[PDB]
Amino acid sequence: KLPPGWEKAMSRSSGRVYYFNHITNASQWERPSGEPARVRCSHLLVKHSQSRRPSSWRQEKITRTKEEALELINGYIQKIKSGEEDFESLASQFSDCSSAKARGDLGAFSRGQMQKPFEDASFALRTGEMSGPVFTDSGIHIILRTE
Ligand SMILES: *CCC(=O)c1cccs1
């Protein structure tokens, strides 16, 4: 019954069922709804000391740990989900990628162009949906499918 990658799960704190996508790392209380040759996505990348290139326009030498990058990703996701902050706003200010200057937009792409975990999460998102933390050799991403 569930669309690609989704599974039912049990919430530790409340006991209420929720849904988790192991391809995108998304999670939500609501039952999910539901492939194209191309999708369009934006992202916010947080790099760490084990990133393929630990440098960015924000910081010449990125020194934070993988665990610290994941905490930062978690906090941005919280603020996007509560509406305190827009995704485009946080990507512009804090993404460790040159795509930050374009509010995180990467344009359209097909399968066979992106790093595999990014590509998989991108094509498993529905239009308008956001990923959880997505791990690649560049760092940790939040992905927003826009088309
Ligand atoms: C900053 C460059 C980067 O990590 C990516 C480019 C396209 C998808 S990830």
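Following Swiss-Prot, chain A residues are numbered 6-39, 51-163, in order.
Determined via X-ray crystallography, 2.0 Å.
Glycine residues also receive a Cβ, built from the backbone N, Cα and C atoms like all the rest.
Here Swiss-Prot flags 52-163 as domain 'PpiC', drawing on sequence analysis.
Around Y23 (mutagenesis position), taking its Cβ as the centre, 15 other Cβ atoms fall within 10 Å, counting all chains. Among the mutagenesis results in Swiss-Prot, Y23 to A has the note: Reduced affinity for KIF20B. The residue drawn here is the original one.
For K63 (mutagenesis position), the same-chain residues lying six or more positions away in sequence with a CB closer than 8 A to its CB are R69, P70, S71, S72, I78, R80, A85, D112, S154, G155. What Swiss-Prot notes for the published mutagenesis of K63 to A is this: Loss of peptidyl-prolyl cis/trans isomerase activity. No effect on the interaction with IRAK3/IRAK-M. Abolishes IL33-mediated increase of IRAK3/IRAK-M protein levels.
For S71 to D or E, Swiss-Prot lists a mutagenesis experiment annotated as follows: Loss of peptidyl-prolyl cis/trans isomerase activity, nuclear localization and cellular function.
Within the same chain, residues at least 6 positions away in sequence whose Cβ sits under 8 Å from that of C113 (mutagenesis position) are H59, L61, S72, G120, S154. Reduced to three states, the DSSP call for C113 (mutagenesis position) is coil. Recorded in Swiss-Prot as a mutagenesis result, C113 to A carries the remark: Loss of peptidyl-prolyl cis/trans isomerase activity; decrease in DNA repair of double-strand breaks by homologous recombination slightly less efficient than that observed with wild-type protein. No effect on RBBP8/CtIP.
Cβ neighbour count for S71 (mutagenesis position): 12 (other Cβ atoms within 10 Å of its Cβ, all protein chains included). Residue counts for the domain 'PpiC' (52-163) under DSSP, split into helix (H, G, I), strand (E, B) and coil, are 39 helix, 26 strand, 47 coil.
Checking the mutagenesis positions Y23, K63, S71, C113 for a CB within less than 6 Å of any atom of ligand 1 leaves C113, listed in sequence order.
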